[PDB]
Amino acid sequence: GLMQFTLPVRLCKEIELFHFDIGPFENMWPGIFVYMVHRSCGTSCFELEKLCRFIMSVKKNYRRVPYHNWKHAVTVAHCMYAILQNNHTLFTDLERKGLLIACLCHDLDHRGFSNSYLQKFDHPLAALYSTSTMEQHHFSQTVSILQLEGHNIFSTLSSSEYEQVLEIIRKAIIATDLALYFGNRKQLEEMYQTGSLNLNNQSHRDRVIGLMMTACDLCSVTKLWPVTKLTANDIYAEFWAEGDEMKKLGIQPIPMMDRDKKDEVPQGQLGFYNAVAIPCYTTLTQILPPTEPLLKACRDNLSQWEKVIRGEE
Ligand SMILES: Cc1c(Cl)cc(Cl)c2nc(CCc3nc4ccccc4[nH]c3=O)nn12
Ligand SMILES: [Mg+2]
Ligand SMILES: [Zn+2]
């Protein structure tokens, strides 16, 4: 237990910043995650052997899809790491433990298709989980991996601490259904403005963690422009494949998923920043001031999409 994970100097310094990109070396991603657990939680939070075995089963249960893959999982965990490290004293020991795991697991066994496409295809998961279909599946895959021999990283917790941490993870993962984000953020906006927001109220904390999960999930829009732009290419590679699968079912896909409407992407990105990303990081910054760099980076990326529309890119 005297085994610190360390990182080369550039990674050691840059991992602390919100805009860090975990890089193209897949074999370094498990080490990067353990490094983040050790610093945001402690070398004592998890047994190394169990944690390592859990990480590698999680990786194996992400598919080789263009965007909703193992790289996305670690990227979303790093954004959470950055939020937790900039808000040291606001989070409980169980929240520290639960949230990095929730982020690593939040898209487990994603197939590259929306809840909407599973409902239209009539996939078995759509009959098992009528709303937040993929997100209920991701939580289900998380419990399955935690129950494999030698994979229970929470085995040192009491029965009630264990139930609390799995409840934090379930809610965090469900919150990554962007259909739920709009109402969650509106409620948080009203509570912050009327001054009713109270972090001792468990159902208020739940809403704030939900928004943190949206913020981490969307964190592609908070990177250096070349990261943002190249990640958008992966996002559309998925959306357009789903669009193709919609046309195979005899359904005109929405424009966001129709590869024949590529020309509309820059304006689609503008809508997305204005309707989803900017309001997400605005409310997050109001509640947790030290997350302001996420909002500032998002606004810089919106200005870059504006440049793309004006033909200056
Ligand atoms: C960057 C990013 C993240 Cl991080 C996560 C998610 Cl879910 C996401 N979805 C989009 C697509 C936005 C979008 N493109 C469109 C393209 C063409 C026509 C209409 C569109 N209408 C849209 O709304 N970008 N995106
Ligand atoms: Mg998801
Ligand atoms: Zn995700």
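Note that chain A is numbered according to Swiss-Prot, with residues 724-1036 shown in order.
Per the header: X-ray crystallography, 2.0 Å.
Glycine is no exception: its Cβ is also placed from the backbone N, Cα and C atoms.
In sequence order, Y785, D830, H833, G835, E961 are the residues of the chain that are 6 or more apart from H791 (active site, proton donor) and have a CB within less than 8 Å of its CB. Per Swiss-Prot, active site, proton donor is recorded for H791.
According to DSSP, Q992 (3',5'-cyclic GMP binding site) is assigned to a helical segment. For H791, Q992, the entry in Swiss-Prot reads 3',5'-cyclic GMP binding site.
The annotation divalent metal cation 1 binding site is assigned in Swiss-Prot to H795, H829, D830, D940 on the grounds of experimental evidence. If you take the C-beta of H795 (divalent metal cation 1 binding site) and look for same-chain residues 6 or more apart in sequence within under 8 angstroms, you find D830.
The Cβ of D830 (mutagenesis position) has 25 neighbouring Cβ atoms from other residues within 10 Å, across all protein chains displayed. According to Swiss-Prot, the mutagenesis experiment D830 to A carries this note: Loss of activity and of zinc binding.
The secondary structure of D830 (mutagenesis position), as reduced to three states from DSSP, is coil rather than helix or strand. Mutagenesis annotation in Swiss-Prot: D830 to N, described as Reduces activity 1000-fold; the structure shown retains the original residue.
Taken from Swiss-Prot, the feature divalent metal cation 2 binding site covers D830, and the record attributes it to experimental evidence.
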Legend entry - Rounded Cα-Cα span from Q992 (3',5'-cyclic GMP binding site) to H829 (divalent metal cation 1 binding site), Å: 23
Inset, instruction - Express the distance between the Cα positions of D940 (divalent metal cation 1 binding site) and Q992 (3',5'-cyclic GMP binding site) as a whole number of Å. - result: 16
Legend entry - recorded positions near ligand 2 among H795, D830, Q992 (Cβ under 6 Å): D830
Inset, instruction - State the three-class DSSP label for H791 (active site, proton donor), counting H, G and I as helix, E and B as strand, and everything else as coil. - result: coil
Inset, instruction - For the recorded divalent metal cation 1 site, enumerate neighbouring residues of the same chain (Cβ within 8 Å of the Cβ centroid of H795, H829, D830, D940, site residues themselves excluded), in sequence order. - result: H791, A796, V799, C826, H833, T899, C939
